[PDB]
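Reading through the structure tokens given below for one structure.
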Amino acid sequence: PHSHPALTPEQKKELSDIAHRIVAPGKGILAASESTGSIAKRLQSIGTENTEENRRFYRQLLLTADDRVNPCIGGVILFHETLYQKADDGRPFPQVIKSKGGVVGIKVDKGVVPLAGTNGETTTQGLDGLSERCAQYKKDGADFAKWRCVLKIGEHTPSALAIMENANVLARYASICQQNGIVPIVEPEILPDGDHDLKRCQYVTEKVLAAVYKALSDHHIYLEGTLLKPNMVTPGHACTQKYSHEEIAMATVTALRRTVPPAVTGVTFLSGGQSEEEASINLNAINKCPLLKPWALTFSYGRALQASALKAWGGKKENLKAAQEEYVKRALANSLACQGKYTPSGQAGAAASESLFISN
Amino acid sequence: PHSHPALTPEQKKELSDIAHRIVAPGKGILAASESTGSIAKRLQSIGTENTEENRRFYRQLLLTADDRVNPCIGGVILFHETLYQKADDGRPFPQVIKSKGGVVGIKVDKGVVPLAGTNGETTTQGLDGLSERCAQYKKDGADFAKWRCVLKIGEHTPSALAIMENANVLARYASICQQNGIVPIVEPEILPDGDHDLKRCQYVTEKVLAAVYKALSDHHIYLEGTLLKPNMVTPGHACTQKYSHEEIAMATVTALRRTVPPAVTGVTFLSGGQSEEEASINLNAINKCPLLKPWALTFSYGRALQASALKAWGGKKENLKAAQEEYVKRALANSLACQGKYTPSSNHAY
Amino acid sequence: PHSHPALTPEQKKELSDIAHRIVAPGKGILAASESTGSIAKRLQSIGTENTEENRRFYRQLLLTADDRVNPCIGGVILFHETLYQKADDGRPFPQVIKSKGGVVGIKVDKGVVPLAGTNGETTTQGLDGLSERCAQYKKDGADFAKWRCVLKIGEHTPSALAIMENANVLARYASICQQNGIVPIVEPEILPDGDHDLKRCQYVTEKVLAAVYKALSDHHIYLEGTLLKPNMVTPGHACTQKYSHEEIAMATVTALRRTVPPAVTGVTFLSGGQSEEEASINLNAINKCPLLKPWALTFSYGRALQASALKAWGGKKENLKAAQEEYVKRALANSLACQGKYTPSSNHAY
Amino acid sequence: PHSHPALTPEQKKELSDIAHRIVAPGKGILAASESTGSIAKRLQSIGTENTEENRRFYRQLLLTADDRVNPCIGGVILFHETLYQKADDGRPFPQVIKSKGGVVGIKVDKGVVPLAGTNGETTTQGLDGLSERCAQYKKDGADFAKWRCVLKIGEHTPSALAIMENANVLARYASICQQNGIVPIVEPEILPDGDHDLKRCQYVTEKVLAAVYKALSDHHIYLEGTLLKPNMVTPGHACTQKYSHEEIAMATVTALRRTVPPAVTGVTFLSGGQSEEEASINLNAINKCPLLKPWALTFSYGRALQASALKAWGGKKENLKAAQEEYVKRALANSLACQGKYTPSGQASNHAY
């Protein structure tokens, strides 16, 4: 019943200002923080060797696209390695990102680990020494961070334990981040795996988010200085029943309205395996949903922003321009989508229509 | 978890429709559901015998005020006794309220009870046979209900137990109401008693509301079909530090923005002892606060709508017009207040 | 983290003394608090009209059995009606019970109610005005009470909500009882209904009891002044896999050892549909289980103590003695059973 | 409401057998897992340079004490460094411990960290990569571990957040340990600092332990394969009111009886700053307390077993025997105490709580 201010007014201002810049009108997040083991798969899909140089080159390709992406990208999430790499001109990637008006983010979790006594459920690790890491990342140009928790819909999942534990660790992560001037993006991803329908996903999403915000309250988290990265509400990837984009949007906005406090600065949806087009179309339908939405509704896409790019690159340096052009195209589309002004013109490409879903 | 639909689409529509009608633009709630014992002191302050007839006449006086209150009153909360009384012309009070465009509400809790092992804290009782009561009340004209829980700010209060128990009982009450087509007004009142400051009230209010909504989620409550009746965020009555109405508005709106889901149809503030003018001025400031508010911010006033009317009446049947006139003036004042149009004549710091 | 004593040393002593007397070595509880509607089938099963006199006569039949039952019965739970009835000699039933060395108990809940949004799950009501009721029952001879919560094992049950809510209401009930010098018997019954196996029942029982005791702690319940009335751990009533009495005993004792604090004075098992012999044999096996048991492990049987008595009675006064004889036989069998002295004539796998 | 066994019967048996050996009748735990920074202060109090060799020599001094300690020591908690050091004869310390009948333990937490928004409250870190660490430690001779959470009694502490978070992290630590065949010692230490009285400590201990066990239940922790290392219930250090050893024992045993499931194999009290003699007398009183105690009530003493030994050593090799004698004396005394047989000579109400 007693207040022991976790943050000073100055600290709150800094956090709030950062969170708002990232999701400013028409802007979204480029999630390019895939680890080596994670990106290696994406590189093998185009027969490109997974080396430090190739990774550096590919990230440079994305980060140095022409100025058309500047008004589209409010922030860029990088993996530790990339945060300390430099472009061909010697400029550190964080400087490159900032010079284009983007905020630099860093992935800080150390992956998922199994929860004993559950049916294949997990929690996420990475709290050890997090305070010092955040302090160092802040000095090196980072202003926000990302931490991913993973839940799955099944007959007995997500369990009470899985929900409680993941919500609690997210809260710990957010607390430490805010003590170091780092805006935490809270990511409680509910996988699309399974044959459940739209209402089932909506039910689970509402229960999970309710648990997430109660935990953030218990841990004294400054919501205005945070961002939420949830899954859109959609039927399972194996569901038979079909739904329109308007139905996905309505189910998504309703779940959020029923659980996310207005104080939360913004919601940055993960693409979760959806195709580049689908992710853009759904984000657009969401922003056009005829319900009051007190928070920015935009993107934090990884796969949905890189599909066509990776394919256009093919590991060949000579395809630089071609690849970048594909990325710019998706950034412009999503920038319009997070404003509810996106209308596919029909020239997205076969790559932009292919499912980016990966079984878990 | 798995979904076992507590409500059908039709039931949800009914509840949401009722909730929206009560807090429609410019409208608020007249809370006239005082019990015999609760109205006792007030009648004593005007030397009027606490008889059912005087209580009937007084309620009639308020319910039959002229048509000017119609666009100001979206709902009227009644005590059990009054729901079954009639005006002199024979019209049942519920009919009088509805004829003026108001929704009829009913108080259903059975008062507070002491929580053993706490420093004078309480929870509220009244769940027994509540479903049958709500069904009967619905049949008799009521569309919404009220249940009051009370919390106190002190050295060791509100405690974890009190916060948890009161939030849980509020959720049970809300669940039962919705099963019977009754919109529940969730009232977790944090008393203004004490010398604590504005920051302290905001902190406690935030923690209480966070607990309330987690409980409503656990109990599967349909938020669009509910209303919230909280205390405004203010310093304690014995606090020596002074604050402006704008600061009160900022703390209140900030507290709500951090805990109340957008899905909640409306917030109807209790007056909690504030004077008629003070309650109106603060509600006005709250609606003028430069922050985004996804829900209606209006009133559910008991004392703040009746103070002057009660004094003007003085238990004198011949003062009818004078008394009603005072109530009408406050109804008009608050209707403008919930629109941020009433005039008597750094957010990071929160 | 601050204490505000719910009970004084004197109040604790009274509660602890009562609880110990009820479960003293070799003693158990006769659960005869069936309501009019609950005893209806019992009476109609023997073609007996369900009148107040027949109910009075039947209760008298059990309560006035000979002194052989005295050392077997530490307590008798009665229904409101029976607490105020008298034997043929004019003696109030509470007096008849006490004169035989038994403590008088009273059922105080008001039945189960449906939890909206669940798959047919329930919580229990009865807290309204419970403090005053307890005060009166105490004056009228009762020293302990009973409150029954019901949980069910199914595909998605017991749910998180059902467990938390039932645990919480049991805590409220216990708190109110202790404030009035009444020892609360906490009964979180997990029904045997279903085809689930022994391990499933053990798992659910462990989770439910863990929730129950956390709630009791949160509500400042004095465990020494309470008793626990749980279901034994058994396979579902329709489970295809079969088990031995030793297995049931091991699962039951293991579940209790993992959740029930040593401070709890006693565990009084409900028979839950088991036959008279089955309930006695299982209770005996539980007491012979080769694990340390820090609490009395006895009975609180309703059906398992009355089955044969009811049939022998058949609603005829001339069968009084024959009927009482059957009751005595079961009282003697279970008294031996709660001591592990009854004869009908690898824990890591749990 | 569905079970997905975290452990097999074989795994449970292994954890249960380990836990029981550690707290077998008359046995307790030598807590010698002080970190380099913690042991630094210990070495300075005797004017001895804090070097690895001096640390090894000191740990060897305690571990190679004569056979008299064998029936007294059921387990020895070591710090990472020590688990990999060897005695002069080349025998790994883990081997030295086992050969004397003791079970080897390892401290695995990574210290406390501040909980933002609280009044100087903390939680404990060390879960990252803990599973891999536990598997490695098991392979290298350790069978149990220790994780310390710290709570403080003050005006607004322990707070709801502090209690919930510390209980939750302890449960995660316990879960990871059991998955790797390691018996976790759950240590929710409530500091004795402050002017609070005996009943205040008892109240707080009761609330903390109830939260600890609810969390262990939620995380499906196998209680029979765990031990509890709590503070004894005593008045605050600055408390003006005085209490007898009998009252401290009654408050302690009452607090435990109201919260610790009988399935818990044993309770190993920390000395928490009490003198060697006080810790032994209080432990003996706890064991003589006229109430039913379904678990072993013994010790897991650090300072209460090393105070005199450290002083007698003084960092001088010639004081080896004198130093070992001081340790052996405390081991024998506490061995008798955890049996309620302690006497100054040697081997020879309740409703108000």
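So for chain B, numbering is Swiss-Prot's, and the shown residues are 2-346, 360-364, in order.
Cβ coordinates are placed from backbone N, Cα and C, and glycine is handled just like the others.
Under a cutoff of 8 A between CB atoms, and with a sequence separation of 6+ in the same chain, the neighbours of B:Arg43 (mutagenesis position) are B:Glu35, B:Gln307, B:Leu311. In the three-state DSSP classification, B:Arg43 (mutagenesis position) falls within a helix. Here Swiss-Prot notes a mutagenesis experiment, B:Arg43 to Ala, with the remark: Reduces activity 14-fold.
DSSP classifies B:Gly274 (beta-D-fructose 1,6-bisphosphate binding site) as coil under the three-state reduction. The beta-D-fructose 1,6-bisphosphate binding site annotation in Swiss-Prot covers B:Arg43, B:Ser272, B:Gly273, B:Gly274, B:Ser301, B:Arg304.
Of all the Cβ atoms in the protein chains shown, 19 others lie within 10 Å of the Cβ of B:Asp129 (mutagenesis position). In Swiss-Prot, a published mutagenesis experiment is listed as B:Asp129 to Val, annotated Alters protein-protein interactions, leading to a dimeric protein.
For the recorded site, B:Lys147 (mutagenesis position), the DSSP three-state label reads strand. Under its mutagenesis entries, Swiss-Prot includes B:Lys147 to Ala with the note: Loss of activity.
Reduced to three states, the DSSP call for B:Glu188 (active site, proton acceptor) is strand. The number of other Cβ atoms within 10 Å of the Cβ belonging to B:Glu188 (active site, proton acceptor), over all protein chains shown, comes to 25. Annotation source Swiss-Prot lists active site, proton acceptor at B:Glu188.
Around B:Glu190 (mutagenesis position), the same-chain residues at least 6 positions away in sequence with a Cβ under 8 Å from its Cβ are B:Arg149, B:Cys150, B:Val151, B:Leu152, B:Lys230, B:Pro231, B:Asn232, B:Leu271, B:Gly273. Mutagenesis annotation in Swiss-Prot: B:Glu190 to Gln, described as Reduces activity 20-fold; the structure shown retains the original residue.
A mutagenesis experiment is reported in Swiss-Prot for this position, B:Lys230 to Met, and the note states: Loss of activity. Taking the Cβ of B:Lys230 (mutagenesis position) as centre and 10 Å as the limit, one finds 22 other Cβ atoms among all the protein chains shown.
Per Swiss-Prot, the feature active site, schiff-base intermediate with dihydroxyacetone-P maps to B:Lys230; the stated evidence is experimental evidence. Mapped onto three states, the DSSP output places B:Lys230 (mutagenesis position) in coil.
Here B:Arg304 (mutagenesis position) comes close to B:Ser272, B:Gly274: these same-chain residues lie at least six apart in sequence, with C-beta atoms under 8 angstroms from its C-beta. For the mutagenesis result B:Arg304 to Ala, the note given in Swiss-Prot is Reduces activity 400-fold.
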Where B:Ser301 (beta-D-fructose 1,6-bisphosphate binding site) sits in the secondary structure, as DSSP reduces it to three classes: strand
Nearest of the recorded positions (B:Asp129, B:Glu188, B:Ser301) to B:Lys147 (mutagenesis position), judged by Cα-Cα distance: B:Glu188
B:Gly273 (beta-D-fructose 1,6-bisphosphate binding site): tally of other CB atoms within 10 A of its CB: 20
Direct Cα-Cα distance, rounded to whole Å, spanning the 13 residues left out between B:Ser346 and B:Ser360: 28
Least buried by Cβ count (within 10 Å) of the binding-site residues B:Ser272, B:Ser301: B:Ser272
Rounded inter-Cα distance in Å - B:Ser301 (beta-D-fructose 1,6-bisphosphate binding site), B:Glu188 (active site, proton acceptor): 10
B:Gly274 (beta-D-fructose 1,6-bisphosphate binding site), number of other Cβ atoms within 10 Å: 15
Packing count at B:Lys147 (mutagenesis position) (other Cβ atoms within 10 Å of its Cβ): 26
Among B:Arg43, B:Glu188, B:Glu190, B:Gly274, B:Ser301, B:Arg304 (the recorded positions), residues with Cβ under 8 Å to chain C, listed in sequence order: none
Most distant Cα pair in Å, residues B:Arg43, B:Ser272, B:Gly273, B:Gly274, B:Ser301, B:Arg304 binding beta-D-fructose 1,6-bisphosphate: 19
